[PDB]
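**Q** If you scroll down you'll find the structure; I have some questions about it.
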Amino acid sequence: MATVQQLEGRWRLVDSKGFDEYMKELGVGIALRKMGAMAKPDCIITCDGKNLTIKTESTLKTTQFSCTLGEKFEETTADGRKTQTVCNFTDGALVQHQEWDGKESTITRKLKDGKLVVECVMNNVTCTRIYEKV
Ligand SMILES: O=C(O)c1ccccc1NC(=O)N1CCc2ccccc21
Ligand SMILES: [Cl-]
């Protein structure tokens with residue numbers, strides 16, 4: 001018995017795995033990759049019913065989106081991509097699908113050992129983003 005509300009709270013990055021390779025796959029330039037690779041974002045996740053809000057905060061940039069689960073919406077990512085996106089909660093994991101310019105990326109968010117595991121995949125390049133509850 002798992003629900004999207006299990007992901008709510010305030011989270012802080014504690015481990016990164018393959019993030020540079022994921023940014024390279026997005027085409028992010030060297031300057032922003034150096035900036036991105038030193039950030040330790042803080043994330044606040046809230047979900048009232050099906051209305052979900054994720055606000056990501058760091059010393060470099062603050063980003064946030066609000067959406068209804070299962071309903072598509074437009075999101076401008078931290079690296080500047082204007083994407084068509086939908087979020088679905090399925091099998092104890094929040095699934096975010098991003099499309100832009102004929103390219104796809106999937107971002108999954110799930111709890112593992114109490115840590116929020118964020119997996120970003122694009123063109124078979126997998127990035128793992130580990131957050132601790134604060
Ligand atoms: O970083 C992440 O784990 C992340 C995971 C999934 C989706 C977006 C992410 N990143 C993000 O939303 N932001 C906002 C500001 C900032 C600065 C530096 C690196 C990242 C970010
Ligand atoms: Cl996140």
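First residue shown is number 1, and so on along the chain.
The deposited model was determined using X-ray crystallography, 2.0 Å.
Using N, Cα and C of the backbone, Cβ positions are placed for all residues, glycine too.
Quick paste of what Swiss-Prot says about this protein:
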- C43, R109, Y131: N-eicosanoyl ethanolamine binding site (BINDING)
- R129, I130, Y131: (9Z,12Z)-octadecadienoate binding site (BINDING)
- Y131: hexadecanoate binding site (BINDING)
- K24 to A: Loss of ligand-induced nuclear import; when associated with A-33 and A-34 (MUTAGEN)
- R33 to A: Loss of ligand-induced nuclear import; when associated with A-24 and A-34 (MUTAGEN)
- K34 to A: Loss of ligand-induced nuclear import; when associated with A-24 and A-33 (MUTAGEN)
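Quick one: how deep are these features, and who are their neighbours?
**A** The Cβ of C43 (N-eicosanoyl ethanolamine binding site) lies under 8 Å from the Cβ of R10, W11, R12, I54, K55, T56, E57, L116, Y131, each of which sits 6+ residues away along the same chain.
For the recorded site, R129 ((9Z,12Z)-octadecadienoate binding site), the DSSP three-state label reads strand.
Of all Cβ atoms in the protein chains displayed, 23 besides its own lie within 10 Å of the Cβ of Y131 (N-eicosanoyl ethanolamine binding site).
Cβ neighbours of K24 (mutagenesis position) (same chain, under 8 Å, six or more residues apart in sequence): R33, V125.
DSSP assigns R33 (mutagenesis position) to a helical segment in the three-state reduction.
Listed in sequence order, the same-chain residues six or more apart from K34 (mutagenesis position) with CB atoms under 8 A from its CB number zero; the list is none.
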**Q** Using Cβ atoms only, which residues of the same chain lie under 8 Å from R109 (N-eicosanoyl ethanolamine binding site) while being at least 6 residues apart in sequence?
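**A** Non-local contacts for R109 (N-eicosanoyl ethanolamine binding site): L7, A93, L94, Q96, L116, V117, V118, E119.
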**Q** Among all the protein chains here, how many other CB atoms are within 10 A of the CB of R129 ((9Z,12Z)-octadecadienoate binding site)?
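**A** I count 22 other Cβ atoms within 10 Å of it.
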**Q** Near ligand 2, meaning Cβ under 6 Å from any of its atoms: which of the recorded positions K24, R33, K34, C43, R109 fit that description?
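**A** By the Cβ criterion, which requires under 6 Å to ligand 2, the hits are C43.
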**Q** Looking at Cβ-Cβ distances, which residues of the chain lie under 8 angstroms from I130 ((9Z,12Z)-octadecadienoate binding site) while being 6 or more apart from it?
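**A** The list for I130 ((9Z,12Z)-octadecadienoate binding site) reads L13, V14, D15, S16, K17, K115, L116, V117, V118, given in order along the sequence.
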